[PDB]
Each structure stands twice: as structure tokens, then as C-alpha cells.
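Comments concern the structure below.
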Amino acid sequence: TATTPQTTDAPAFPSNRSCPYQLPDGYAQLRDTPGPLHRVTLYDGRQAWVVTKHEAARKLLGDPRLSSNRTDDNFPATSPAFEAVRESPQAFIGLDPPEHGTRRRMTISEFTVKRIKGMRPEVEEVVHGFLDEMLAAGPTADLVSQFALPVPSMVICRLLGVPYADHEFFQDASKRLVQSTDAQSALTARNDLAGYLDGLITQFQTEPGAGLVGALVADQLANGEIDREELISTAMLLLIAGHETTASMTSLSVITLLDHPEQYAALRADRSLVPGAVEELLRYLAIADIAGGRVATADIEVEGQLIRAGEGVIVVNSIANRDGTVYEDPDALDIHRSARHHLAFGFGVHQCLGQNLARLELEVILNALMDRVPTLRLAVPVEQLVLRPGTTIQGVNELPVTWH
Ligand code: HEM
Ligand SMILES: C=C1/C(=C\C=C2/CCC[C@]3(C)[C@@H]([C@H](C)CCCC(C)(C)O)CC[C@@H]23)C[C@@H](O)C[C@@H]1O
């Protein structure tokens with residue numbers, strides 16, 4: 001057995017949060033360490049780089065020498081489950097220019113400022129509908145299953161043209177896919193979603209329908225400009241991203257704001273602060289903090305350190321968002337600060353497609369909770385909650401809440 005000191009210069013990565021709104025101890029360690037880059041050891045024993053500073057993160061996310069090719073052998077997979085991404089055709093998140101651009105542009109029209117603005121009445125209706133259903137069901141509710149998840153689910157389903165009648169199926173499959181612990185479990189959830197989306201495509205070919213999937217079938221698919229499997233992958237990416245991210249932000253935002261009563265009170269008293277508070281919560285909670293995996297296709301020198309071709313690089317936006325040279329006292333929640341320039345949504349060509357939809361949803365959600373249920377509180381201590389591991393989208397699967 002090992003009879004010598006166990007200190008390493010390439011710590012295990014990722015790490016799990018112990019506090020919903022604070023970096024794992026190991027991540028705080030990396031944040032405090034000088035230099036833009038640090039060595040880590042991934043689950044499979046391979047070494048990769050992490051990017052741990054704000055400006056360096058922007059630079060590297062903008063660098064065309066860092067590929068998003070998830071089918072590349074050297075891609076820094078963070079868990080066994082990740083191996084189900086490199087099994088089907090890639091959605092544009094796993095593509096590089098010029099392929100990335102041709103696919104992304106097929107979807108952008110649904111996420112424009114004009115369209116997002118137009119969605120506000122719809123989002124407000126959905127939020128208040130699930131809210132008054134939960135409240136009528138009586139206190140001691142799970143905010144996740146009863147509010148946090150169904151809200152963005154219904155909204156993204158309308159955008160895509162996915163029938164909400166099938167929600168129990170695809171919500172379950174989404175959770176199984178994103179939170180899968182092994183490759184086999186992930187592949188099964190993917191195959192389940194794929195078969196369903198495949199059926200929807202055939203339905204659309206017979207009888208055209210509304211939504212992005214409807215449009216892609218009638219247009220790009222009919223022209224052979226997108227492969228059928230690519231359409232499935234694209235729809236799956238938007239469906240899952242649309243579900244899981246906003247849900248995670250809602251639940252973690254509630255926990256975080258309840259732990260900062262003075263700021264939450266301030267928020268209630270002046271709703272002009274909500275858009276700014278949403279940005280701060282995005283910066284602070286960074287729920288997709290390892291959604292910045294890359295592979296170097298050429299040598300890259302970064303402030304005296306060399307990233308070699310073939311090496312994996314993960315841009316860790318939670319750590320980058322806690323860069324004290326950009327955000328004064330970075331580990332303090334401050335809804336009054338400028339959280340502008342944060343990396344919660346990434347940067348560059350792969351910068352979050354849904355970011356303005358997420359902003360709208362969270363603004364509507366927070367205003368709704370403050371309007372309708374100002375006495376919302378956790379029904380269990382924060383210590384009794386179970387946080388998801390650092391290998392997946394950050395959040396809680398259950399959030400016991402009560403009110404008066
Ligand atoms: C709720 C807060 C959200 C956060 C924190 C978040 C985070 C991120 C991050 C960090 C990326 C960059 C990934 C990379 O560079 O590899 C990304 C990309 C993406 N996100 Fe978001 N996301 C959120 C909400 C959403 C929503 C609601 C949608 C709706 C469809 C969405 C759809 C997408 C898509 C399609 C991409 C890939 C963009 C591309 O590769 O060109 N996201 N997201
Ligand atoms: C939806 C898609 C697919 C898989 C998504 C998965 C499967 C494996 C585990 C993943 C990649 C989860 C990750 C463990 C979450 C951590 C963030 C990350 C490692 C991606 O930074 C989130 C989504 C999950 C199938 C693909 O065909 C389309 C789309 O691409």
C-alpha cells in the first residue's frame with residue numbers, strides 16, 4: 001500500500017459542492033492559485049488543464065485552436081456517462097466552425113430579442129398557473145417537481161413544438177440523461193428520447209406543425225440541409241438545456257436568496273433590481289460550471305504555460321466568475337453589484353443560445369414568487385438538502401418548501 005505523502009499537483013476534478021452557492025474547497029484552491037491554468041486529473045486517470053481566471057477564460061473560449069469536438073479521443077470527458085455524447089451525431093454544441101454556424105443559425109430565430117420579448121405574456125401565464133396549482137395543493141411542497149421543472153419544460157416545449165401531453169416521459173428521460181452515472185444508463189435515456197423525437201419528425205412530415213421542430217422538418221430537412229439524426233440531436237439539446245438549466249437556477253436561487261434575507265427584502269421592495277439580481281445569481285451560482293470542455297488542435301501558449309496539441313482543457317466558469325480582479329469580494333452575493341461580463345453562459349461562438357430566454361424566465365419567476373408567496377421558506381434546514389455532484393448540472397433534485 002501507499003506508505004508516502006499523498007499531496008498531488010494534479011487534483012481530482014471535478015469536485016462536489018457542499019454549499020449550493022459556494023465553490024467546492026478544491027475549486028477555491030484553484031481560484032487562489034496564481035496563473036490562468038492548472039493541472040487536474042480526470043475520472044479516468046488522464047490529465048487535463050482547467051482555466052481558473054476570468055480574462056484567460058474569455059481568451060481561450062475565443063481561441064479557434066480549442067475545439068469543441070466531443071468525438072475526439074482527447075476530449076476531456078468528466079464522467080463515464082459523458083461517453084453517450086460521442087455515440088450519436090453531434091448537435092452544434094459539439095461542432096466547430098464552419099459546421100457549427102450553419103446548424104446554430106437554423107435555430108437562432110426562436111431566441112431573438114424580439115421573440116423573447118413576445119414570449120413574456122406566455123411565460124407569465126405558465127409561471128402563475130403552476131404557482132397557484134402548487135399553492136392550492138397546500139404547504140410542504142417540493143418546489144422542484146411542482147414549479148421549478150414544469151415551468152421551463154412547458155415553455156421550451158411550446159418553442160420546439162413538442163407536445164406537453166408527453167411531459168412525464170421526456171422529463172424523466174431528460175433527468176436520466178443529464179444525471180446518469182454510467183454510460184449504459186445515459187445511452188438508454190438518449191435512445192428513449194431519440195425514438196420519441198424521431199416519431200414526432202415523421203408526424204410533422206405528414207402534418208406540418210408549429211414550433212422549431214415543425215419548421216426544421218418542413219424546411220431544412222426537406223432540403224436535405226440537415227440530417228434526420230442531426231435534427232434529433234439538435235431538438236434533444238434544446239429540450240434538455242431548456243428544461244434543466246432554468247429549473248436548477250430557480251431552485252438554487254430560492255435557497256441562496258433565503259440565506260441572504262436582507263438582499264431578498266431589498267429585492268421585494270424595488271423590482272427594478274430584479275434583472276440585475278438575476279445576473280448576479282447567474283454569476284454566483286454558475287450552474288453549468290464545467291460546460292467549457294475543449295481539445296487543443298495546436299500548441300497554445302498562455303502566460304508562460306504551454307497547452308500542447310491533443311491536450312484537454314476545461315474552462316471552469318464558476319471559478320472564473322469568482323475572480324476577485326473582476327468582481328470585488330467575489331464570494332459575496334451582492335444583487336446591487338455589476339455582474340456584467342460573467343461567464344455563466346460562456347463566451348464566443350458557443351455562448352449560450354438560450355441566455356435571454358433564461359433571463360426572462362428567472363425575472364418572471366422571482367417577481368411571481370415575491371408577489372404570490374412572500375412567506376416562502378425552506379421546510380428543512382439547508383444542511384438536510386442533497387446537492388447534485390460536480391459531474392452534472394448543479395442543483396437539487398428535491399426542495400421541500402412551505403409557507404403561511
Ligand atoms: C438557465 C441558465 C443557463 C446557463 C447557466 C447556461 C449555460 C450555458 C453555457 C456555459 C454554455 C456554453 C457551453 C460551451 O461553451 O461548450 C451554453 C450553451 C448553450 N445553451 Fe445555455 N445555459 C442556460 C440556459 C439555457 C436555456 C434555457 C437554453 C434553451 C434552449 C439553453 C441552450 C443552450 C444551447 C443550445 C447551447 C449551445 C450553444 C452553441 O454551442 O452554439 N441554455 N449554456
Ligand atoms: C443532450 C444531448 C445528448 C447527450 C447529453 C448527455 C449525455 C451524457 C451526459 C451529459 C453530457 C450531461 C453532463 C454530464 C452534464 C455536465 C456538463 C458537461 C460535462 C457537458 O460540460 C448533460 C447532458 C448529458 C445526446 C446528443 O446526441 C445530443 C445532445 O448533445
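Going from the start of the chain as shown, residues are counted 1 onward.
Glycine is treated like the rest: Cβ placed from N, Cα and C.
The feature calciol binding site is assigned by Swiss-Prot to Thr78, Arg190, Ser233, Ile290. For the published mutagenesis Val85 to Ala (Swiss-Prot position 88), Swiss-Prot gives the following note: Decrease of the hydroxylase activity for both 25-hydroxyivitamin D3 and 1-alpha-hydroxyvitamin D3. The heme binding site feature in Swiss-Prot is assigned to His100, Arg104, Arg294, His350, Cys352; the stated evidence is experimental evidence. According to Swiss-Prot, the mutagenesis experiment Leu177 to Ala (Swiss-Prot position 180) carries the following note: Decrease of the hydroxylase activity for both 25-hydroxyvitamin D3 and 1-alpha-hydroxyvitamin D3. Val178 to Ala (Swiss-Prot position 181) appears in Swiss-Prot as a mutagenesis experiment; the accompanying note says: Decrease of the hydroxylase activity for both 25-hydroxyvitamin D3 and 1-alpha-hydroxyvitamin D3. For the published mutagenesis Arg190 to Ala, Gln or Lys (Swiss-Prot position 193), Swiss-Prot gives the following note: Decrease of the hydroxylase activity. For the mutagenesis of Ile290 to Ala (Swiss-Prot position 293), Swiss-Prot gives this note: Slight increase of the hydroxylase activity. The structure shown keeps the original residue.
Across the structure, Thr78 (calciol binding site) and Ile290 (mutagenesis position) are spaced 9 Å apart at their Cα atoms.
Note on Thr78 (calciol binding site): other Cβ atoms within 10 Å of its Cβ, all shown chains, come to 21.
The two recorded residues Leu177 (mutagenesis position) and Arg190 (mutagenesis position) have their Cα atoms spaced 6 Å from each other. With all protein chains in the displayed structure included, the most crowded Cβ environment within 10 Å among the binding-site residues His100, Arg104, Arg294 is that of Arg294. Of all residue pairs in the heme-binding list (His100, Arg104, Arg294, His350, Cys352), the one with the greatest Cα separation is 18 Å apart. When other Cβ atoms within 10 Å of the Cβ of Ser233 (calciol binding site) are tallied across all protein chains shown, the result is 25.
Ligand 1 lies under 6 Å from the Cβ of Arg104, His350, out of the binding-site residues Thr78, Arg104, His350. Proximity to ligand 2 (Cβ under 6 Å from any of its atoms) holds for these recorded positions out of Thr78, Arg104, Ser233, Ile290, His350: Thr78, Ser233, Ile290.
Candidate recorded positions: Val85, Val178, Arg190, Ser233. Nearest to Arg294 (heme binding site) by Cα distance: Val85.
Take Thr78, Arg190, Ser233, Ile290, the residues named in the record as contacts for calciol: the widest Cα to Cα gap among them comes to 21 Å. Per Cα geometry, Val178 is the residue among the recorded positions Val178, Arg190, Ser233 nearest to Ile290 (mutagenesis position). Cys352 (heme binding site) counts 18 other C-beta atoms within 10 Å of its own C-beta, drawing on all protein chains shown. In the three-state DSSP reading, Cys352 (heme binding site) counts as coil.
According to DSSP, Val85 (mutagenesis position) is assigned to coil rather than to any helix or strand.
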